[PDB]
Amino acid sequence: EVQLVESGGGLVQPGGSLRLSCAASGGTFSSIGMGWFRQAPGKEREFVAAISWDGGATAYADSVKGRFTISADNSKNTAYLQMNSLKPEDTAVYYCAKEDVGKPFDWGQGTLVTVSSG
Amino acid sequence: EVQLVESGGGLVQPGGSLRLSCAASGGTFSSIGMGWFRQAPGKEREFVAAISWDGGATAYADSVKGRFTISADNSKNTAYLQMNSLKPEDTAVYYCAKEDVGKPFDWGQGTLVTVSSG
Amino acid sequence: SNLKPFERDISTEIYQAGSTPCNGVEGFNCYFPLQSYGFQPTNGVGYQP
C-alpha cells in the first residue's frame, strides 16, 4: 500500500517560492523511479520530473526548466523541491509517487497548491 | 526567578466543580517533572496529580482517580486542572511545580480553594 | 540507551529512579513507564504499528 505524506501547500502570491516535503517512510530502499506528478483541474495527469536514488540524475519536463529543481536525501529518505516563477495555471495538486521493486507509482494524497493573488 | 501564575481558586459549594489554570513563564520550555501538590491546614504537603510534558499522558493519585482531569498544551504553555464532585476534605491550597532538567524544584504561590456550603 | 539488541529488560516501576525517591506511585519528578499503546487509526498516518 505504501505511505506517502505531503505538506506545506496552500495559497501563494504569483511568482513565489515553496518548499514542500515528501517524507517516504521506508520504501524497500531500492528506489529507481522517484518522481513527482501533478493533476491540473480538468487536465489529465502528466509527468513532471524524476530523481534517481543511485545517482544525482534529475530529469525535468520542458515546462519546468530552470524554475524547478528537485533533490532527495539518502540519509533522511525524503524528497524536497523548490519552485520559482509561479504563474496562475500552476494552480493544481501535486503528488510524489514511490516507484520501486514491484512497488508501482506508490501513490499518496498530495497537497493542494494555490497560485493566485486573492 | 521562574514565576508561576495561578488562577481559578475560590469558594465552591460541596460537590461542585471549578477550573484551575496554572501557567509557566517559559521555564526553558522543557521539563519532565511537574505535578500538583496541596497543603491542607495542619497537614504536610502531599501529592495530588501530575501531567507529563513529553506527551498527552495523565497521572493521578489513588484518591483522585477519574474525578480530577488534567490537560496541558504546548502553544499556550499552561495546564488546566478540572475538578468534579469536590469533598469538604479537599479544601486546601494547591501548588503547581516545574522541575527543570538537572535542577532543583520550582514552586509558585498557589491559590486557596475552599469547599464549604457557606 | 534504547536497550541493547539481546537485552531482555522487562523491568517496571521507574528506570533507575534517579535523584528522586519512589514517593508512593510516582512523586514529583517521576513517572511510570510501560504505557499502553492506545493508537488510533487516524492519529498519525505513519504513527501506528
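Residue numbering for chain C follows Swiss-Prot; the residues present correspond to positions 459-507, in that order.
Technique stated in the header: electron microscopy, 3.7 Å.
Positions of Cβ are set from backbone N, Cα and C atoms, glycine also.
For C:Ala475 (mutagenesis position), the number of other Cβ atoms no farther than 10 Å from its own Cβ, over all displayed protein chains, is 13. Mutagenesis annotation in Swiss-Prot: C:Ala475 to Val, described as Increased resistance to neutralizing antibodies; the structure shown retains the original residue.
Looking at Swiss-Prot, you'll find the mutagenesis C:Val483 to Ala noted as follows: Increased resistance to neutralizing antibodies. Taken residue by residue with DSSP, C:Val483 (mutagenesis position) is part of neither helix nor strand, so it is coil. Around C:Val483 (mutagenesis position), taking its Cβ as the centre, 14 other Cβ atoms fall within 10 Å, counting all chains.
Around the Cβ of C:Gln493 (mutagenesis position), 10 further Cβ atoms fall within 10 Å across all displayed protein chains. Swiss-Prot gives this note for the published mutagenesis C:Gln493 to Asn: Reduced host ACE2-binding affinity in vitro.
What Swiss-Prot says about the mutagenesis result for C:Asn501 to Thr is this: Reduced host ACE2-binding affinity in vitro. The Cβ of C:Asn501 (mutagenesis position) lies under 8 Å from the Cβ of no residue that sits 6+ residues away along the same chain.
Recorded in Swiss-Prot as a mutagenesis result, C:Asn501 to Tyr carries the remark: Increased binding affinity to human ACE2.
Around C:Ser477 (variant position), the C-beta neighbours below 8 angstroms that are at least 6 residues distant in the chain are C:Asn487. In Swiss-Prot, a natural variant is listed as C:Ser477 to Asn, annotated with the note In strain: 20A.EU2, Iota/B.1.526, Omicron/BA.1, Omicron/BA.2, Omicron/BA.2.12.1, Omicron/BA.2.75, Omicron/BA.4, Omicron/BA.5, Omicron/BQ.1.1, Omicron/XBB.1.5, Omicron/EG.5.1.
Of all Cβ atoms in the protein chains displayed, 20 besides its own lie within 10 Å of the Cβ of C:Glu484 (variant position). According to Swiss-Prot, the natural variant C:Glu484 to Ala carries the following note: In strain: Omicron/BA.1, Omicron/BA.2, Omicron/BA.2.12.1, Omicron/BA.2.75, Omicron/BA.4, Omicron/BA.5, Omicron/BQ.1.1, Omicron/XBB.1.5, Omicron/EG.5.1.
A natural variant is reported in Swiss-Prot for this position, C:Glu484 to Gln, and the note states: In strain: Kappa/B.1.617.1.
Proximity of C:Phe486 (variant position) to non-local residues of its own chain (separation of 6 or more, Cβ distance below 8 Å) is seen for C:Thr478, given in sequence order. For C:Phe486 to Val, Swiss-Prot lists a natural variant annotated as follows: In strain: Omicron/BA.4, Omicron/BA.5, Omicron/BQ.1.1.
Annotation of the natural variant C:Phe486 to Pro in Swiss-Prot: In strain: Omicron/XBB.1.5, Omicron/EG.5.1; the original residue is retained in the structure shown.
As a natural variant entry, C:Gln493 to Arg appears in Swiss-Prot alongside the note: In strain: Omicron/BA.1, Omicron/BA.2, Omicron/BA.2.12.1.
The natural variant C:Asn501 to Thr is recorded by Swiss-Prot, whose note states: In strain: 19B/501T.
Mapped onto three states, the DSSP output places C:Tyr505 (variant position) in coil. According to Swiss-Prot, the naturally occurring change C:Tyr505 to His is described as follows: In strain: Omicron/BA.1, Omicron/BA.2, Omicron/BA.2.12.1, Omicron/BA.2.75, Omicron/BA.4, Omicron/BA.5, Omicron/BQ.1.1, Omicron/XBB.1.5, Omicron/EG.5.1.
Closeness to chain B is evaluated for the recorded positions C:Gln493, C:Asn501, C:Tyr505 by Cβ distance, with values under 8 Å counted; counted residues in sequence order are C:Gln493.
Put simply, C:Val483 is the one of the recorded positions C:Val483, C:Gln493, C:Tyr505 whose Cα lies nearest to the Cα of C:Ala475 (mutagenesis position). Cβ neighbour count for C:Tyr505 (variant position): 9 (other Cβ atoms within 10 Å of its Cβ, all protein chains included). Of the recorded residues, C:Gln493 (mutagenesis position) and C:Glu484 (variant position) place their C-alpha atoms 14 Å from one another. Rounded to the nearest whole angstrom, the C-alpha distance between C:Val483 (mutagenesis position) and C:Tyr505 (variant position) is 29.
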